Amino acid sequence: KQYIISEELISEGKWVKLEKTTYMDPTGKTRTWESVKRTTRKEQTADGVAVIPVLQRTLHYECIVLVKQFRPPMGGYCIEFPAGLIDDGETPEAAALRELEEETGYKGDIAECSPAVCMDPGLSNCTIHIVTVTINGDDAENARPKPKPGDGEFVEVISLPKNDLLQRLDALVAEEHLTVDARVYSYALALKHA
Amino acid sequence: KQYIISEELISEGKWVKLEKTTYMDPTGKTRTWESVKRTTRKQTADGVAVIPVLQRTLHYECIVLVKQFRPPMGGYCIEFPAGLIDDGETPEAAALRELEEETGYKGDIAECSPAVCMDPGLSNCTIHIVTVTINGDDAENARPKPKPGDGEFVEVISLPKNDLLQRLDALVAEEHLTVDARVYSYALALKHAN
Ligand SMILES: COC(=O)CNC(=O)c1cc(C)on1
Ligand SMILES: [Cl-]
Ligand SMILES: [Mg+2]
Ligand SMILES: [Mg+2]
Ligand SMILES: [Mg+2]
Ligand SMILES: [Mg+2]
């Protein structure tokens, strides 16, 4: 039934743009929408990756590695899966492992890689692959792991037990002013619901 | 350490604006960020997303999802029922309202998240994730009556909670839909809890 008729640019920045989107609704009537898109997407299967990093060590409970950063759009600190945009020509797996190492210092091993999934499809066209990665915390490579943040990147690492993730998140939100990411919360919820 | 210095409007639509955010990086250097906000927020958050757990005796527990044409995505997406919280509406009540409009189901609140961010590197958009149980054996949920508001066109897809990630992958493989990130994160955690 439904499909895009036209996409009129409204305002283009260096990083983001706003479009008036015109589409066919499923009655046969023309309608419009305001859409956001990034300016950076090239041939990549998605804008970005987020990494679900399962830190595994012998005689430790598995931990989920998370990162805390200032997020200008939010006016505040956010707790999120390690994540970044996919470079031109880069595979999602490579981007995941690169971003993981840059933001946390850990070197991971790929476990699985999602199809491109939508970040906020009522608002934007942005997509990521969600890449599950196991981190062998017994390997010396991951012993005293040093984040190699990029220019103007400043990230703290927070590793939380998978078996208590949601309470550990609720506890952190109760103790400082910060926002947990919706994907992080959803994953912690399902850990509880299973 | 980091904080917002100022916000310059770049472009304001009916529904969404684009701002240039000037912020202080932790080294003492001033830096800029392109940020998207909705124009609709008062509110604890912009919206709600409902995790609807359909419980029928002698049946697998299902998670109820909606498929909708998403203009920014230029395609159909599979998502948790969701909408914006009406000014003067609680997140809980928004959840039940939305769940009923989108799916026809009448649920009960199990729990409700703090405001969580949707894509904090791009937008300030936030939601409450609201876990609802649906008594599928109740007479009110026998033939669930979905109420599409103006310009909403919503298919309901219920999937077994214990195979959710495999079932979502099937739909993407077979049907060229995009799965929402929050839905995929929850589906992953269901598999990862084992
Ligand atoms: C040299 O300038 C920068 O790298 C600042 N980055 C952004 O403004 C930005 C906005 C969005 C979306 O993603 N990155
Ligand atoms: Cl439940
Ligand atoms: Mg990042
Ligand atoms: Mg990075
Ligand atoms: Mg909706
Ligand atoms: Mg609705």
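The residue numbers of chain B are those assigned by Swiss-Prot, with the residues present covering 14-55, 57-208 sequentially.
The deposited model was determined using X-ray crystallography, 2.0 Å.
Each residue, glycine too, has its Cβ placed from N, Cα and C.
Quoted from Swiss-Prot for the published mutagenesis B:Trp28 to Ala: Reduces affinity for substrate about 8-fold. Strongly reduced catalytic activity and strongly reduced affinity for substrate; when associated with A-46. DSSP gives B:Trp28 (mutagenesis position) a coil state; it is part of no helix or strand. Listed in sequence order, B:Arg51, B:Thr52, B:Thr53 are the same-chain residues at least 6 apart in sequence whose CB falls under 8 Å from the CB of B:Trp28 (mutagenesis position).
Annotation for B:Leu98 (mutagenesis position): same-chain Cβ neighbours under 8 Å, separated by at least 6 residues, are B:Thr53, B:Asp60, B:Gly61, B:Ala108. The feature substrate binding site is assigned by Swiss-Prot to B:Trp28, B:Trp46, B:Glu47, B:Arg51, B:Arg84, B:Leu98, B:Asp133.
Secondary structure at B:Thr45 (mutagenesis position), as computed by DSSP, is strand. Experimental mutagenesis is annotated in Swiss-Prot for B:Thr45 to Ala, with the remark: Impaired phosphorylation; generates ATP in the presence of diphosphate.
Under its mutagenesis annotations, Swiss-Prot gives B:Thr45 to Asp the following note: Phosphomimetic mutant; unable to generate ATP in the presence of diphosphate. Taking Cβ-Cβ distances under 8 Å and a sequence gap of 6 or more within the same chain, the neighbours of B:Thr45 (mutagenesis position) are B:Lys33, B:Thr34, B:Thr35, B:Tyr36.
Proximity of B:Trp46 (mutagenesis position) to non-local residues of its own chain (separation of 6 or more, Cβ distance below 8 Å) is seen for B:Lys33, B:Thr34, B:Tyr36, given in sequence order. Where Swiss-Prot documents B:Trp46 to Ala as a mutagenesis experiment, the accompanying text is: Reduces affinity for substrate about 6-fold. Strongly reduced catalytic activity and strongly reduced affinity for substrate; when associated with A-28.
There are 20 other CB atoms within 10 A of the CB of B:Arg51 (mutagenesis position), with all protein chains counted. Mutagenesis annotation in Swiss-Prot: B:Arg51 to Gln, described as Reduces affinity for substrate about 15-fold and reduces catalytic rate about 17-fold; the structure shown retains the original residue.
A sphere of 10 angstroms centred on the C-beta of B:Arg84 (mutagenesis position) encloses 25 other C-beta atoms. Among the mutagenesis experiments that Swiss-Prot reports, B:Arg84 to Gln is described with the note: Reduces affinity for substrate about 5-fold and reduces catalytic rate 67-fold.
For B:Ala96, B:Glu116, the entry in Swiss-Prot reads Mg(2+) 1 binding site, with the evidence type experimental evidence. In this structure, B:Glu116 (mutagenesis position) is part of a helix by DSSP.
For the mutagenesis experiment B:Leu98 to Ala, the note given by Swiss-Prot reads: Reduces affinity for substrate about 6-fold. Mapped onto three states, the DSSP output places B:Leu98 (mutagenesis position) in strand.
A mutagenesis experiment is reported in Swiss-Prot for this position, B:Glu112 to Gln, and the note states: Catalytic inactive mutant for both ADP-sugar pyrophosphatase and nuclear ATP-synthesis activities. Reduces catalytic rate 6300-fold. For B:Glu112 (mutagenesis position), the count of additional Cβ atoms within 10 Å of its Cβ stands at 26 [all protein chains shown].
The Mg(2+) 2 binding site feature in Swiss-Prot is assigned to B:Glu112; the stated evidence is experimental evidence.
Taken from Swiss-Prot, the feature Mg(2+) 3 binding site covers B:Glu112, B:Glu116, B:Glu166. Summarising the environment of B:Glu166 (mutagenesis position), the number of other Cβ atoms within 10 Å of its Cβ, over all protein chains shown, is 14.
Counting every protein chain shown, 27 other Cβ atoms lie within 10 Å of the Cβ of B:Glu116 (mutagenesis position). Per Swiss-Prot, mutagenesis B:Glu116 to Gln is noted as: Reduces catalytic rate 2000-fold.
A coil conformation is recorded for B:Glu166 (mutagenesis position) in the three-state DSSP classification, outside any helix or strand. Quoted from Swiss-Prot, the note on mutagenesis experiment B:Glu166 to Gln is: Reduces catalytic rate 120-fold.
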- prompt: Out of B:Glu47, B:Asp133, which of the binding-site residues has the smallest number of neighbouring Cβ atoms within 10 Å?
  reply: B:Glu47
Query: What's the CA-CA gap between B:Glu112 (mutagenesis position) and B:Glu166 (mutagenesis position) in angstrom, rounded?
result: 12
- request: Express the distance between the Cα positions of B:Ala96 (Mg(2+) 1 binding site) and B:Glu116 (mutagenesis position) as a whole number of Å.
  value: 8
- request: Measure from the Cβ of B:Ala96 (Mg(2+) 1 binding site) and count the other Cβ atoms within 10 Å, all protein chains considered.
  value: 23
Message: Using the alpha carbons only, what distance in Å do you get between B:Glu47 (substrate binding site) and B:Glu166 (mutagenesis position) once rounded?
response: 30
- prompt: To test your reading of the Mg(2+) 3 site: which residues beyond B:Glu112, B:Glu116, B:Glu166, same chain only, put their Cβ within 8 Å of the Cβ centroid of those residues?
  reply: B:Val80, B:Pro95, B:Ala96, B:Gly97, B:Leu113, B:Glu115, B:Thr117, B:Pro160, B:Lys161, B:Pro162, B:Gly163, B:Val168
